[PDB]
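Take this structure first; my questions come after.
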Amino acid sequence: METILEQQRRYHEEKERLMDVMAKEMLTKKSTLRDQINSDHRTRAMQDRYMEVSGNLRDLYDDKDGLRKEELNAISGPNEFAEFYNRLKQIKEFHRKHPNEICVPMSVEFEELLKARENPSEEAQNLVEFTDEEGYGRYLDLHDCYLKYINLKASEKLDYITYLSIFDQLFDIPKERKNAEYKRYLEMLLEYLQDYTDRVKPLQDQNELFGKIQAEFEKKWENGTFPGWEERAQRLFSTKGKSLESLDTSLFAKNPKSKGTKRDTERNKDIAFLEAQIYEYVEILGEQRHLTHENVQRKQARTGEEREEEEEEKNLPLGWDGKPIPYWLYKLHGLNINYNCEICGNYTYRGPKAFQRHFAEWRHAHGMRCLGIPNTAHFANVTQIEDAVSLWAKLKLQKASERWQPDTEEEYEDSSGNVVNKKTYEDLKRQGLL
Amino acid sequence: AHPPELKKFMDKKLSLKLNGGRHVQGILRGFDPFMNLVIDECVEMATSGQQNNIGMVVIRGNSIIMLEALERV
Amino acid sequence: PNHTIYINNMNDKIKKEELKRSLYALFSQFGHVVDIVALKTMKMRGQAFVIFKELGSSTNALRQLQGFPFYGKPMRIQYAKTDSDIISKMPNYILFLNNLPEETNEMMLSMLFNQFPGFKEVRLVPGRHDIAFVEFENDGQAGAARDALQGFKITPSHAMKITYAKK
Amino acid sequence: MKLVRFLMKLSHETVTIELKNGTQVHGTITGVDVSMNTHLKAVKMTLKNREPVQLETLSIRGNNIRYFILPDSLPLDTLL
Amino acid sequence: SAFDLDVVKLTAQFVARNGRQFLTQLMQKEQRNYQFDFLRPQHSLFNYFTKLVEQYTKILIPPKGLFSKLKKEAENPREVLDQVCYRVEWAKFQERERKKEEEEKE
Amino acid sequence: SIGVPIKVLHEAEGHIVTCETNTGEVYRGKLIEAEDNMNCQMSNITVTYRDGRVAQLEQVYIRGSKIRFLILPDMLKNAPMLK
Amino acid sequence: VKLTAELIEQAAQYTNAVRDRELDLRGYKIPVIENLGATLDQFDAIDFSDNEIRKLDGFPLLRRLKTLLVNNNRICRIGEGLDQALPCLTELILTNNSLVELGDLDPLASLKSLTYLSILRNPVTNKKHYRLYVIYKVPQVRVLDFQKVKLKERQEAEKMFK
Amino acid sequence: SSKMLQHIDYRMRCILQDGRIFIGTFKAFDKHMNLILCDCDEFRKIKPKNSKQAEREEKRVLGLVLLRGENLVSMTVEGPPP
RNA sequence: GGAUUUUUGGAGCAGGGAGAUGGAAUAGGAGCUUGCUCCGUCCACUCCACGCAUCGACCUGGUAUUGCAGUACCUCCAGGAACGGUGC
């Protein structure tokens, strides 16, 4: 086919539809916050659709570099054109059109009626990316890491203040031993938090932020990122101090810095990555954890109605002059008595002649129509619907009875001295005997 | 509060599976609405083929989850 | 005909469940699988029946698999004499039925004529016996089932064939 | 009085149930009746040597439960 | 139709390789013993042929798939955000243009 | 009160059913007399004892206290209990 | 025509002929193999009676699948990732299909679970040594053309075509 | 309350006294809550007794099963209602 | 309405011995990493007492039946144990 041409055709269609969808999605918006998070993810993913197009088109030289010399001739023409056209002159008499030759990318990268999603957009949303209270980017999951820390430390006063202080700061002297599995548990809570952050910043280059964080882990901690004035250099992930920078470096690759401690440079690798990710996530969400902490303060001290709902967030009849009707008169009119009209949507009526006229009033008329039985008098005052249908059933039977139907009654002898009905007579008459 | 239907099976032979995988081979003799079927001429059957005649076993339905018939009654 | 189709003439060293799996794989194509009534007792060995959704489906699996190779001997499938318990609990427009029974029940004759997209009515000629004329509210339906009924068995003592009524 | 009525003080309540078949699950149960009948929801369950299996609407039994864990913001005397 | 669209694709393939204003691979196809029904400019299909030629040119620019391919699209959501904002800024200027033109005409 | 479970057991008694008990004692046969306390009397049954020699006995008294389950008439799927 | 999860959820997922969970979609001519995993781990058979599926491909991760009907379809070839998506698979009945050449038997052998198969009514049928190619490539097979496989057939099929 | 009374009539995995999962189109409850599972099957662990052999489950179907009240360890939904 | 049939539980647990037999790349301790020695979780092969019997399904070839009915499961001989739980 067309590889160095049709490949670029497909790639141009893909990137152009992606650019139109990206322009529309990044220019107009919606009101919803879960929708906003999902839509930042969707703008990143539209960049990703253009990204698949580009991963196909940017190394696509295996067709270009070779077909640009064979299609780089200036002699030929209608010969190969005629080979192609004589192949194309097959029986294409199939008279119909196709807009599914250019009309794909709008339905692919456009908005829908109920959820603004394209052909890909059947499950495009913050479906599993938003928990109950989290709010698609309003609150986060600190309860789970809090429960893990509770089951770890088991402290009769490990309460809101201690939890918030341990989860707000970056690198203080921690409220638990990091020389135990508490560091790994912080790394797991930080893995959950970092997933939350990779969902809450979706339009940012994920791979590029990863590469920046990798250069961070590889130079910015261990190459003198924390200066000092034992105080020249020390590690919060190693727990070894330095008489100076050169002493720190030399103890990094010395014997007891190579394999002579279970907290060595690699033997603390997992807990070190946990510490680094946790510190970065906290120091980024210093505002996010702050809003979550304010929310938690509200959810601790706010009143019950507001808190629960936000987690979940004389009969006297009228006269013409609009006053009570006096009592002997009310008794006369007998309004107390109510009539269950089932036909009327379980409407129930006060006043007896009122009830009766209702049978020709609208609500009863509608009721009838939708019952499948006309509002003829014969059923008036029959209010239950099974009674109505059996009544109208026998009524139907009687109407069909007393109808004179020529088909079954009006009867015809054939020529052969035996008789049939009108219907069968004409039937076999016009299907070729009579 | 309803007695069990061992009524035509009474005074007849059943081979019962009670807990401990055990068997009690005997005659249906007596019961309560507690289903405590009591077997006289009842003999134990262990895990191994060893069997001892027990005289009169009042075998509680506390365990016996099976019992088959020797006749039609 | 029948929607319950007889499928037999295979081997007995094959299992009921295994031959059922084979029959399912080979029957979901020519018809629908509702239930496979398979008995491997001696009085009916080496045989089973598949109850297909449509009577023409069953007879068409019978007419295509008219001796299809399988399980030790080419298996033969036909319609049954009656239908299964599941389905039991459940060219012109007019054509003369020749070899029309003077014995047939108009109910089963109606279910036959309305095998097609609903027939107009059947008129079993009540003078000189052994004739009928049936019309269908869909002429393509009439011609379809009348051509597929040319030589059709109903009360197998005869073949009930319907051709296009003449001019 | 019984603590079955104390466990009756649980609806929209974040709990953790260690059940009879070596089970341990985190759950916001649906609704609990007098015989401890507490049906789980969005629950991550792990029996003996298991996985975090998910049930969006599940019905955890009574006497086939072992241990219950209430919320942390749950006043005990007010719950019994 | 698919056949007519294929013929237009061949017209674009000929307009990508037509290297002179009076010399090309379609001058022969016009009066060379076959039918040439996309060769009209007064046909409305001339406009779709011009769009297909623009597409062939978007594939024939060296930055468009000849011998160089840039990965700021295949791995670039930041340049994609820049491009979304650029489309949006063009749209804002254009909305202003439409409003001013409507007011001036009124 | 009264159990549509017990109505199901009454619709499952009298004919071929297949009870399955605690240690694997599973009896497939005529579950003749079952009382709402589930002490099921089976008749002409084939019971496995989970032993894979699933042998046929007659008129067994398989208690329902150990009954893990009970395969009932597949024809009463349209029961009056559920409907 | 769009074959959706409309026609896959409205499909019938209930007792098959051999008493297994089958999900029929008869009467659609569905050529689109998408949106299927919404059988929700309660299905083992996926049936597309009256389909025009351009080839054999397009299924989701079903570690449970126990029967599939791709007969009366437009199967021309056979796609690759079939085993990891059907490890419990023995019945992939693709008769009345249009497989042609033994290059359509390339992913056929990678399954460890294939025993009950049907590709009947294909031009791969009357070709010489076609059942030989099948009895070579299918080790664990037991049901082939609705009659048992043979150790003599396996000897022929391994020994030939060295 | 009768919590399950909404989730019945669908294929629901009921749990066992011994740890199986049985997806029956559950019907109804009780005070003992004995299950009447229609179109109901079972599946339990085929224990390899080893690790270079892996663990599976062989398919068993009872159809409609009257699971005595001592059974349920849980009741979850594994199939929507057909 | 937590006492012999169902929802205040009898649930938990552990896989028989050994050979200078072996695998743990990313995971165990000390002899202060590499090398090497001994040490408290499995599987593959082999020795016992293929952990021991029953039966069921199946793979192998031979072998009896051509037949209509709603199934726990329906041939017989012989091998092998790929799989299940029952007594120790």
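By the numbers in Swiss-Prot, the shown part of chain E spans 160-265.
How was it done? The header gives electron microscopy, 4.2 Å.
Placement of Cβ uses the backbone N, Cα and C atoms for every residue, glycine included.
Per Swiss-Prot, the features are:
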- E:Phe162 to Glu: No effect on binding to SF3A3 (MUTAGEN)
- E:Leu169 to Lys: Abolishes binding to SF3A3 (MUTAGEN)
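I'd like these features described in context: how deep, what's nearby, how far apart.
The Cβ neighbour count for E:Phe162 (mutagenesis position), using a 10 Å radius over every protein chain in view, is 15.
The Cβ neighbour count for E:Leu169 (mutagenesis position), using a 10 Å radius and every protein chain shown, is 19. DSSP assigns E:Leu169 (mutagenesis position) to a helix.
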What whole-number Å value do you get for the CA-CA distance of E:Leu169 (mutagenesis position) and E:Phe162 (mutagenesis position)?
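Counting only the Cα atoms, the answer is 11 Å.
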